[PDB]
Structure formats: C-alpha cells, structure tokens
Amino acid sequence: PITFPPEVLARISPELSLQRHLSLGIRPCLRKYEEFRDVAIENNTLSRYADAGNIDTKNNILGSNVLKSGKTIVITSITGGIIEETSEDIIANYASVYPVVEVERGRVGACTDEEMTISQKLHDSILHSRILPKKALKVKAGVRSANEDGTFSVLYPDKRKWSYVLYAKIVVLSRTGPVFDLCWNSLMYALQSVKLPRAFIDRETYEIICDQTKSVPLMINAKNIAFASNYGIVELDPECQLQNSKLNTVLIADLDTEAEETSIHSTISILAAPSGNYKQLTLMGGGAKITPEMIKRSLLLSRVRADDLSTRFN
Amino acid sequence: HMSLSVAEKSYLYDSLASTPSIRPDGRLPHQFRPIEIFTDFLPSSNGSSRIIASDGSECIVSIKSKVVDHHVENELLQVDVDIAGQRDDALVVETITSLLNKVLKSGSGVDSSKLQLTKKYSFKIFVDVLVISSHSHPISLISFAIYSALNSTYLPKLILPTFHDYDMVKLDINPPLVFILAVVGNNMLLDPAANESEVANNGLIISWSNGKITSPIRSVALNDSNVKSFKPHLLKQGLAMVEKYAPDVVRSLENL
Amino acid sequence: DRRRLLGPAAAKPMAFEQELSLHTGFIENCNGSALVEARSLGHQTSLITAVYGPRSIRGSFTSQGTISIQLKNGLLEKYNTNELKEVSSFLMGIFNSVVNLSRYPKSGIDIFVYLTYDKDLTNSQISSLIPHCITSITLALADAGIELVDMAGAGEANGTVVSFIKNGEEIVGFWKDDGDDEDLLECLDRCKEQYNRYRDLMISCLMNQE
Amino acid sequence: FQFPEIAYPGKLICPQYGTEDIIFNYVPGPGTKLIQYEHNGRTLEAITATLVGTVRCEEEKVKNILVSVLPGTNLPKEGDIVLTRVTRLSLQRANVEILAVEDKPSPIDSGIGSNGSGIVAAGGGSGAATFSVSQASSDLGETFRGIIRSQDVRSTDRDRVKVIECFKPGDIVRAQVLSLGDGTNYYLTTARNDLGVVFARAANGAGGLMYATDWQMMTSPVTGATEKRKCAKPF
Amino acid sequence: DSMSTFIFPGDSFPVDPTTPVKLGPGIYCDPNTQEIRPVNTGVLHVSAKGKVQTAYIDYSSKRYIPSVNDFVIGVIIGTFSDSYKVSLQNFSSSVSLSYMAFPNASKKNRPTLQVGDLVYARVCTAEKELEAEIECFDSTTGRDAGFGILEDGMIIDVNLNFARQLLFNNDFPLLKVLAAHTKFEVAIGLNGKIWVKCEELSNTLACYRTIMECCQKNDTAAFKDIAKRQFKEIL
Amino acid sequence: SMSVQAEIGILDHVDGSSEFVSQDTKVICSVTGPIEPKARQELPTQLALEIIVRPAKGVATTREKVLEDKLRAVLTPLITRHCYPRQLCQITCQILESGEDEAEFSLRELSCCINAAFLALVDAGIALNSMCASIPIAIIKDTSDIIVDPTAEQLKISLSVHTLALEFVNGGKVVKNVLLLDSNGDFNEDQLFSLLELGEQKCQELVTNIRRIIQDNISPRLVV
Amino acid sequence: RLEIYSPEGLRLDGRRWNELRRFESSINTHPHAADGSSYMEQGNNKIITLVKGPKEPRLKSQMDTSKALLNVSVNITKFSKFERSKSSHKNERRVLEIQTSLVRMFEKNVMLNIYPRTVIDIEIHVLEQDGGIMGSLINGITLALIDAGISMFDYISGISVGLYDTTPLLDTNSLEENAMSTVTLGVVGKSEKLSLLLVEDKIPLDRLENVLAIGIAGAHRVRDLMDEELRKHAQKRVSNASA
Ligand code: NA
Ligand code: NA
Ligand code: NA
C-alpha cells in the first residue's frame, strides 16, 4: 500500500489532498472549516519609546509589533520622516503609510508580485478605511532659542508648514499561506503603538530637527480600525470523498498549508470593524460559484473575528 | 591555474606539503615573484601607480584629494575598488573594499594628523583601485600598488583655505602593506600562485604597518575545494614569517 | 523606486559570561532554521538563521555543493553593506571547511542570517556578533539535515573572533579587526572556552531538539 | 567497544577496522565520513557521523559492514526514487520536474502565491525578471529538472516505445535516478514495476482524477473512458 | 442546421440532442461536466448530415494553431540532426520537418533546404502533447505531392479566415481578378501566409499590394476595383 | 443612462485589440496568443498569462501591479486555458485617460481594463468560458445613494468605491459567477446587497450592449 | 569667455585650427590579459583597450551559428576628470549609447561571419579624459582589434571637430568642448564614407558640411598615425622572431 506524507501529498495532488481532508470534516492545516489560527502579539518592543525610563538613543523606530499566527511570524516596524508642505470625511483629507513588505522565502532580489501587491494594498486600505487623517500628521514646530548667551533651549507651543511621513517595514517569517491578513493586523497594532517625535527649528533655509525624548500620541481614528479575514469556497468532488467507515460546497476560514492555497480559487477577503461596518471586501470567483449565503457567513465570521482581534489584548 | 584536474591537484599538493615544500616554479616558501612598478604617470591625479606581476596580474591605483570638514566627514580616507569582469555588487569586491578601508582607516591605519590643514578643514584621500587582471587573490597586489601610489603622492600646499598655484608638498605617511599567505598542510607560502591557491588548505591575510604586525588579520579560503582547518602554530608561523620577511618588502618598495 | 512605496522624495528621514537560548526547526518554508538569543550584563542580542537547500543551481555542472550566506540587517540598519558582505565571506570560508560539500554535486545551499535584535546597554560590534552567527548557522545546517564534518564553534575576545572545530584542536576561522593589541594566546584561550561552552550547548540543543 | 547509537556531527563512531576474530572493515555510508583525526601527535582513522540521528551498521555482501546515520529516532542521488511532474513531452524523451525525493518535498517552498492571484508558474511573475543569479542558487519555486528518455521507460521493447502512450503533461510519475546527467537535467527511468505514473487526470490534466486499472491503462470513474499510461504498481 | 447562427461563448448550444454531432473548432466538451459549450465568438455552422453532422464555429482569428491535413507555408529557422526547425508564424511554437519527410529521401540522400527558405508543406501530425509535424510528400506512397521549396517570391501576412476562404471557396474572386491582370504562381497557407510570384517584379508587387488591401477590406465586391487601381501601377 | 464607446481590431501587429471608453476613462488593450512562452512562464497543462497594465501618466508602479493582479484574477477563470497547454497569452492594457483622480482612485481604470481586455480576447479568437462585464459603483457621503458609473466629481465625495465584474452565460441572462468584487471605504451589509442587485442589473445592461458591439463588427468579417 | 580663437589664429593650448593633438599609440601592451590590446594617448586622453577573443561563448545562449557576437565595455574611471565623480558611470544611458554605437560601428567592419559561434569581448578603460573621447575610443578599438589578429575590412579613424562661430577647430579638448558644439566622426579607412556621425548640440545646417571637410582630413591623418605604429611594431616583431 503506497503512501505519501501530507507534505508531499500537498505537493503532488493539492486538490485531492484538500478534498480528502474535507471529506473527514477537517483541513490539510488540521483545523475545521470555520476555525481560525490563534494569534499572539508582542507590541511596542522594538520602538525607541519602548522603555519610558531608559529611552534608546540609537533607535529610530516609532512603532513596533510582533505577531504570530499558526507558525507564521510577522515583524512590523514604523519609522518616520518629515516633508515640507506646499501651498470632512472625504478621502482628500486623509493619509496613509508607506509600507515595504518583505516576505521571507528562499529567494534574494527585487520585490515579488506578492510583496508589491501586499504593500500597495496595505497603503490603499489604510487610505480608504480612513484610519489616518492628514491633520494628525501635521507637525507643530517648536523653536530652539539660545540660553542667555552660552547654550540652547527649545520652546514648544502648548513660519512654514510641515507634515509627518510614516514608513513601515514588514518582514514575514515561516509563510505557509496568504499573509496579507497577518500583515494588516500587525500593521494595525503597530500603528496603535506609534508615538510621533516632537520637532523644533533653529533662498536660504534651516533644517527642522526632531526632539530626542519628547513625543506626542499618533491620534488615529479607533472607530475606523478594522481587522482582516480570508475565506475559501470549496466545491466537493464526490469521487475524492473518503469512505469514513448531488453537489455540495463548504466555507473555509483562514487559509493555509499550500494544499488549500494551491487548490482553492474562489476566495473572499474582508477588512471588518468592531463597530459593525466593513472597510474592505474582495470577492474572487475563480472556481466555485460565490453565493450570497457564503458572503453573509463570511461577513459574520469577519465581524466576530474583528471583535476577537480587537478585544483579546487590553 | 584554476580548474585543475584531481591528478594535478594531488601532484601539486604532494609537492607543496612535502618537507621541504616543492613549489611548481621552485620558489622558496618566503620568495616573491618578479613584479615591476611605475608611478607618477597620471598627471590629473595627486598620486598614481601601476603594478605588473609575472603571471599577468596587473593593477592601477589613482590617488585624488578633496577638502572636507572633519566634523562632517570623520573618514578622511576612502578606498574604492573596481575589478574588471566583476560587478561592483560582487561579494569579493565589497570584501576587498571593506578590508582595504579598514587597513587604511584614518583612526590607526595611517596618521590622520598628516592630512590636517585647519581645525575645520582637511584633505580627504580618495584611493581608486582598478584591477585590470588577476589570477589569484589581488589583496597584496592592490596593497603594494597603493603603497607605491601613496609614497609618490603630492598635495596642494596651504598658504576658507587658499592654496599655492604651482608648488605642492609631498604627502608624508607610512602606508600599510597587506600580505597574503597560503596554508598548505604544515607549510606557509608567501605570494601564492594560482595553481598553489587552488590546492591550499587555507589562507592568511596579515596587515603590516610601521614595522609591526597590525590589523586586519583574516583567515581566507583561497578556494572552495580543499578548505580545511589548521593548527594555531601555523598561524603563529605565518605571523612570524610576515614580520621576518616584511622589512625587505618595505625597503624594496620604498627605494626610488 | 518602481517596485516599492518609498513615499514622497521631498521628505527626509528623522534625525535625532552570557546566557544562551538555542532552538531549531520553527520555520516551516525552509529546510533548516535556528533561533539564538544571548544575554550578557547590559547587553542583549537575538538572531535567526534559515537554510534553504540543497537546491538547484543555474549554470554548468558543479562537482560539489555551493554555499551562499546572506546577512540581513534587523530593525536598525546597524552595519555597512561592505562589512556585512565581508563577514558573509568569512562565514562562507568557515562552513566551506565544515560542510561535506562532496555529497551535494550540482546543488546550492543558501543560508540567511536575520540580525533581528542587537541592543547592548553599554555606553565594531560585529566581532562580538560573529560567534552567534556561526552557532546559529551550524545549528540550522544540522537542522536542515545538511551534513557537517564537525560542529563549527567560535568565540570572541578583544576584537578577536576565533572559530574552532575538533574540540578546539584546530582553527576553521580567524577574524582580527583592530580591537586593541593584546597577545594572541589568551584571546585563543578565552575564545576556546567560549567555543567549548557553545559546543556543549549546541549538542545539548541538538539532543533535546531535532 | 559498542558503537554509540545516538549521533551528531563531529562525533566519532568507530575506527576504520575491528576484530571480533575476523576483521570488520567499516564503510562510511550516508550520514558518515571517513576522517583521519590527530590525537597525541599520532594518527587515527575514524568513521564520523555527519548528521543527527540513529546510527546503523547493517550487513551486506575480512567482511566489511555499512555504517550510516538515519535522521529521526533531500538531493537526488543515483538509485533514489523521486516523484516527478511531467512538464514536456516529445517523441524522444519526457521532461519532468522533481517534486519530492524519498518522501521529502523539493524544494520545501514551491512559491505558491508569490506571483499573484491567477495560475502562474514558479517564474512567471515579476520576481523572475529581477532575480539575482550572482547572490542566490536559484529562484523561489525552482526545481531539480529530470529527463525520462524513451529507451529508459521500459525494460523491454525499448526500441519502439511511444512516450505519448506512457505519460501525459501534468502526470505524477514515480521514477528512479539513473545518472546525475548535466547541470540542467537528471536522467531518470521508469523501467520497473513500482516505477511510472502514480497520478493522472483525464484530458491531459483538465479532467478528473483517473485510477490505475491495468499495467498499461487507467480509467476515469465519472466518464468510464480509458486512457493509456505506464502505471506504477500500487501496493 | 443549414441556417448558420451567430453565437457567443457561454450561450446555450442549439443543435438537436438526439442527433449525433461531431464537434469542430469553437465547440468545447467540458472534461468535468461533460457539457457541450461554445467557447468562441462567431458564426455557428452545422453541416447537413452523413455517416452525423459537424458543428463548428467560424471565428475571426489571426493566430494559427496546427491541425492535421492543413496546407501551411513555413520558413526554415534551424537545422537539426534528423529534422528542420520551421516557423509557421512569428512568436509561435516551431514545427518539426523530418529529413525523411521528402520524396526520394534516404539517410544517404538528404534534402537541400537552408535556413531562411520557404517551405510549402502539409501538417501530418498535430498532437496536443507534442510538437507539430509537417511533411513535403505523400505519406502513403512517398512521392512528390506538390509540396516543397518556394523560391524568389513574396510572402503576404493574412488573417486565417481570408486564407481558408482563399483555399476552399471557389466563388472567391480575388484569384480571378488577379488572373485578369497577370500570370502568377500562388501558394496558399492556412497558417495565414500567401506566397505569390510573377515573372516580372512589378506584377508581383502589384499582387502583393492588392492582396493586402483586399485583406483589410471586408467587402468582397470591391476587389476588382482595388485590383484595377493597384495594377494601374500608381507609384 | 449608461452609454459606452467601444472598438475592435484597431491594432495591426497583435492578434486581437480593443478600445474601451466609459465617460472620461479611456483604455486600449492588446492580446497576442496563443504563442510560445519563455521557459519560466510555461505551464504543462494550460495557458499561461502575461498581464501588463500601463498608467496614463508617469511610469508603471506597484499601483499598476495591483491592477494587473486583479485583472489576472478576472481573466484567469474567463479563459479556457486547458485548450492551450504550454502556450502564452500576452495581454497588455494601456490606460489612455484615467477619468478619475489617479492618486486616490483607480476603479474606473480597473473596470475599463477588464472590459477592454475581454473585448480584445474576443477579437483575438481565444477560447472563453463565458461573457463578462465590469462596472464601477460609488456610495456618496451625504446622499448615501448608489451611483453606477460615477464621475470623478462623484468619486471625490464618495464614502465608498466598488468594482463589480460579473461572469455571464446564456445570452447574458444568467449570472454564472462573480469574477471580481473590489469594495473599499465604509459600508454595511444592506448597502452591499443593494449595491449588488443594482450592480448586477447594470452589468447585464452592459453585457447586452457589449454583445451588440461585438456582433456589429465581427459579423461582417465572417461568411454566411 | 576668452580667446578660444585669437585673431592670430591660435588656441588656448597653442594649436591652430587644423592641427591634431599629440597622438601616440602602443600595441600588445597586455599580452597576458587579452588576445589583442592597445594603450592610447590622444592629447591628455589616456585609454586602455582590451580585446578578448574570438572565444567560446560564456552562455550557450548569446551564441550565433552564422556570426560572432561583438560586445563592448566602456569603463570611464572616477578619476578620469579633474573632479572625482562619486557616481559610477557603468549603467548611465550615455555610456550604453556609446557602447551600442561602437558595437554597431564595428559590426560592419569586423568580419564576424568568419568567426561563427564565438564571442569577441572588447574591454575599455578610460584612464584620463580631456575631450574628444569618442574618437579616442574608436581609435583604441581599431588598434586593439588589429593587434588581436581579428579580420576587418579597414581602419576606422575617430576624430572630433568643434565649431567656433564661423571657424571649425580640429580635435577639441575639454575646454573647447564646452562653450562650443562638436561633431564626432568615425571615418572608414582613407574613404569619404562615415561609419559614425555624431552631433549632440545645435549647429547651423549651412555650416555643417564644412565641419565635416576638415574632420575627414584629420581622421585620415589619424589613420596614417595608427598605421605608422602598426607597421613599426610589425617590422620589429617579424625581424626579431627570425632566428
Ligand atoms: Na553545487
Ligand atoms: Na580611417
Ligand atoms: Na590636418
């Protein structure tokens, strides 16, 4: 009786592996249909403001997050810069971060389609979910006036304009499936931990420089913070069903384990807020027919997942 | 040269590991191959050197200078290496670049004070290396060329700084030398040939300055086929060998 | 950059003896993996290695294995690219001495070392970081099922990194970059003690874990 | 003395020979290597484990013995059984890609999802155009490639073999490695009862899975139609 | 049936279920659902009967796909050990032309065709798993079948529909309006290639121009006029 | 209410080509295939897709990469790929005019890209499983109304934006599947399903119109 | 502004309108590095040209069954100018244009068809630069290719001519190249036929022909020089090799 390990079976016949597992009410990732992977978070451990008592001088990380789901790890770090500005709920008044996603797989070289699309979609979804107002990125410049004559002190208000620019570096270790959701959630927690450094100043122009210790809260709209979910729609093939000693379709949550990623072509992805509103929805009917029922169950599961991810910490 | 057969490698290794070692051209373990050097041929540069080895390895070094604030530029000496047939991205090129930058670090590679003009300004030294040809690790080749170039380097004379229009002062400094050694069995070899480097158990990069064995010191695989471990007494042998046979390289290079 | 979101160009960046934990096989999409965390007084480090291989190589037939080593800056861009590639070359030499390359013709082994965390509260740190790199790479290679003639170990003292095999009888690696001038023998002894401890810890980790 | 049973890299198992009576000659098998260590200013020739796992000394035909180390308590080699995917077909040969070597997937990451949302080959995306040959062995989903020549399909009747009746694109074929070949391809064979098509789909990968009915024939359960392959014997 | 009807991919197939129907281009039999479904946009074409009717969809295409018994015009782009590498269309997968595939051909007597030569051949093999094969002889008897080299002519790129119409439809006036002006040799290749040679270069040029202009225009009756204006030898 | 302009077979050196225009959004697409793929693109049992999207202004970025990704998600199940094993289909879209504020939105461009790509695939003669139609839909800030084919102005004040690409069979009367639904902004379930019903109707309208446009210039090419 | 051309008819360097800079060449200067080689000095321009081949193609791509592959690599060192360039020039579009220009120049001169399934790599190092560098590159390539024994139809002589107001100035240096438009010419042998014609800045049409007239002539002189070296180097190394 010839036999293949689950790994190499997932390599050889992903569809058959998926169907066979689903015939037993389980998945090749050893979770049942609507069972998410648990998540664990280490928040603000890499930031320079990690320790208020002993602030790291060399560090330039404004925000930090370390997420772990299943066996996949995501490390997100928020750095910053300043741009000189020139010259409602509408989208014009909102901002976004500029993320660089680095999914650690065997290769070395320029960005893959995965990394590029995940980065861009992170940016765009941050913009459209309206989590970060442009107003919150405005810098209130203090001025460095000289102590008597002999050194220098800075005065902040309790004359050009300026704006904060946030950058995100997101590295993904031990990828086993689609990692956009993990990146989004990690970036959310990371954004919640960001502290904006205070800034001061002295055809010719003087540079603006950030204060070493002082920092103000990055005030984001907590109302609009959503969390990410993904789902697969699988059509059961009668021949590949196990004996377990007329067509059916099942909904699957939190895809993983290659067999699922290779076989499933009908996918749903949601950014859902704890309040009840939805920030993003993506339907791709590459395989099985996407019915309204599936959409509704997906929205339900996305919202409970959102409540879960927003409540489980603090 | 490179890509020798297993038979050739066995023969060469057996000759090089026997006591005493028999080198393919009959050289003594401490003997260098004939090279010749030319200087002062690039007028546009402050210094210049060209070194040609007997096996064909040829290198060119240019010495240029520019005024900089120490405070904004703490590094007053920068080495840029360009090897022909190798991209600037290449691992070996950046390795050699880093190494050379460390041998020549203004910190203690050379005497920084000799560069100072004013308490706010000085000459930054740009050392540009162009390896035209190389059949072995070119680190010693480059090092020697740089030595010659620096020992024949002239800079504009100070009188914001203004400079003499026609008169220039010779840059006085003791440039360091980097030596490369081949570890074959229990034998240490100076100036390893390509075929010698193809069978060498390992290698030793040993820097040298003012008559002292200075840093950086590296162990370096001269190949990937026969890289083996070595005993510490061999390292001691290499160091002793350098500090014994270095002042004659220094007096040979510094006699003009 | 056309392949990255770097944001506005007008913007400018914001300016302003030791305990060991060793684990293996926690990264699922590679052959080998190792987590090494080190804690000394007022100094804490932590790094991860991943061995992808034996993989296929582009180009002509090769008679033996071809090892690549890639150092990746973690968090802070702490080190120069040239120095990273130099250290990479050093490690390549070491594990060219250690790995049984004859077993892997026409094949490439790619090793990645992520320098996630390196915060030392004390107020050229590459040297002190190299032995942990070597530890992690040996662990990950053993974890990947990549054959090793020995367990490559190392130690650091006075800017002198020395990497040993065979119970410290012979040397596979020697790195000396300034870091003051002291005689060679005691650096050898200290680095050898570090090596032996690291070796014991690594075999222990390879016996509780694999 | 008795050979130690647990093994780690750098650990010495036994000397080159041993007498207990006759003089066992020790052959360094998989996971071991014959290294000449130096002790007390003197030479010792020993079999050394190069892997982590249980050592085994098994006996095959004064009399020498095979010493190896097995993981637990890879790379295609000559004689190794590999599971492959038929990529190309021609009158002379069958091009395949190695998916697994001895119940071990190669590579470990196939690169799924790397290239986007459609159905894309390992190097059919943006990443393949910007791959650094200088700094890496191969790209993300790159596999060891293999060739099953028409002659090496069967044991007999090798002269007039139609590869189109043996394999189809997309088929999963169980093969054995004849030779290392060149840099591009291993040379494989299916000339054994346990070697050949282990998985196949009707209509050249488009239809549903077929099952092996006879040595040279599979059939589809839903259609009933039969297709001609060279089936590896199950069980 | 006899009434041809416009059809889109996904539309319901309108032929008689009880009547057996052999399926041509445009009509796809789904490997999983076993449903008969149209996959090309165009005109649905049902032949009368016989023994079974043919249902096919005539659709506008520019890209040729090799099918057996097709007369094609290729260009030699490579020479191998026992075959020619031939191109039926730029950027398309090449086709094989055996050295044995010629009249009076043996291992001692080889064909004299070089890289860059035009060959007029018949698609003898077009398997979906293999490289297509063409021939320059009657496969049955082994003698000349009107195939072979095309020398010193001019080639014309044309859409598939135009070429098929040119080879099969005798009520097509282009050849007739061309014959009205000059004597010419023509080779028609279903791969969308038309070879033309006249005794005088001027006349061949005229043929080229008028054939291409006729190809760009949908109206058939215009041809004569075009030919006139083209053979009036304007610049 | 919704009227579009569309042309077919406008490019000479490709197998198929199309020009799609909705409001101010203008996109030209080309298709070459099935042709020989390079080894890294090749698939054993099915057609491989090389998809390219070029912006109206500037040079291709990650934005256009996402556009290519979604376009691929739409076109992959559309094409009968198993008819062309080990072959390539080259699909290139050149956005001539965005018809929307590029920095904030790209849904118009995406929809027109899908429509144009479909039309060009039809013109090329490539086997398609079924028909397809895509529309952009917006929900406005104050009115909270659902606008199909929204203008750039309407987009500026939109509360949410949506791309709806549907797959049609049987004369364009039956919805086989939803190829793509890309929803971004703030919205709820009720709004979603209202948007889906209206969207489906308008997309059916678009399918009909597209059928007519296709037959209008394909029919004269063919013989009775 | 300064007397680029004095009423006396002299230039800043002291040359007249129709005089070449100092032109010296050396052949077989790197016998252990390349099959052919040339070191060349034109004014202050100092260039090393290395010809490797014909040889086996590195890849089993880039192999042509009908002709040889010709590659040209131009290395403009960072120390070629007075002010060191902090940036490499290797991937600049200017350098790529120069490379492709030289390649397409010598594709029609070198008999590539008699070296099929081979690759001819040309490796150039510009050690020092002082204007008119294109013609210098051309001359270096010609010399090195001839030294390699690689067959070609004729010499190709490169020269530059600036246009100051009404008068053209032959073989312009760096100072003349600035504040003036220049034409670069690649002339085949002693013929009037041009391999290369490069104009990168605005020039009055009605005065272009005249600029060519002297240019060609100058190029001819350059040919006579290169020739004069080769023969000598030939005459020397064919007599000493005897007995
Ligand atoms: Na290898
Ligand atoms: Na000439
Ligand atoms: Na003259």
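Numbers in chain A come straight from Swiss-Prot, and the residues shown are 14-100, 121-191, 206-249, 269-311, 325-393, in order.
Determined by X-ray crystallography, 2.7 Å, according to the entry header.
For all residues, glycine too, the Cβ spot is worked out from N, Cα and C.
If you check Swiss-Prot, you get these features:
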{"type": "MUTAGEN", "residues": "A:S162 to F", "note": "Interaction with RRP46 abolished; when associated with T-246"}
{"type": "MUTAGEN", "residues": "A:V212 to A", "note": "Interaction with RRP46 abolished"}
{"type": "MUTAGEN", "residues": "A:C230 to Y", "note": "Interaction with RRP46 abolished; when associated with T-274 and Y-276"}
{"type": "MUTAGEN", "residues": "A:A246 to T", "note": "Interaction with RRP46 abolished; when associated with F-162"}
{"type": "MUTAGEN", "residues": "A:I274 to T", "note": "Interaction with RRP46 abolished; when associated with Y-230 and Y-276"}
{"type": "MUTAGEN", "residues": "A:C276 to Y", "note": "Interaction with RRP46 abolished; when associated with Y-230 and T-274"}
- [ ] Would you kindly give the Cα-Cα distance separating A:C276 (mutagenesis position) and A:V212 (mutagenesis position), rounded to the nearest Å?
- [x] 13
Task: Shortest C-alpha distance to A:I274 (mutagenesis position) - which of the mutagenesis positions A:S162, A:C230, A:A246 - done: A:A246
Open item on the list: Cα-Cα, whole number of Å: A:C276 (mutagenesis position) versus A:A246 (mutagenesis position)?
Closed with: 4
TODO: In whole Å, note down how far the CA of A:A246 (mutagenesis position) lies from the CA of A:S162 (mutagenesis position).
DONE: 28
- [ ] Would you mind listing, in sequence order, any of the mutagenesis positions A:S162, A:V212, A:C230, A:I274 that have a CB less than 8 A from a CB of chain C?
- [x] A:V212
- [ ] Only counting partners 6 or more residues apart, tell me which same-chain residues put their Cβ under 8 Å from the Cβ of A:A246 (mutagenesis position).
- [x] A:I95, A:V172, A:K173, A:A174, A:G175, A:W209, A:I274, A:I275, A:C276, A:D277
TODO: Write out the long-range same-chain contacts of A:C230 (mutagenesis position), meaning residues 6 or more apart in sequence whose Cβ is under 8 Å from its Cβ.
DONE: A:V87, A:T89, A:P132, A:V134, A:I151, A:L155, A:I217, A:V219
TODO: For A:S162 (mutagenesis position), just count the other CB atoms lying within 10 A of its CB, please.
DONE: 25
Open item on the list: Below 8 Å between Cβ atoms and chain B: which of A:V212, A:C230, A:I274, A:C276 make it? I'm asking about the mutagenesis positions.
Closed with: none
- [ ] With a CB cutoff of 8 A to chain G, go through the mutagenesis positions A:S162, A:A246, A:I274 and name the hits, or write none.
- [x] none
Task: CB contacts for A:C276 (mutagenesis position) [other CB atoms within 10 A, all chains] - done: 20
- [ ] Have a look at the mutagenesis positions (A:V212, A:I274) and report the one with the fewest Cβ neighbours inside 10 Å.
- [x] A:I274
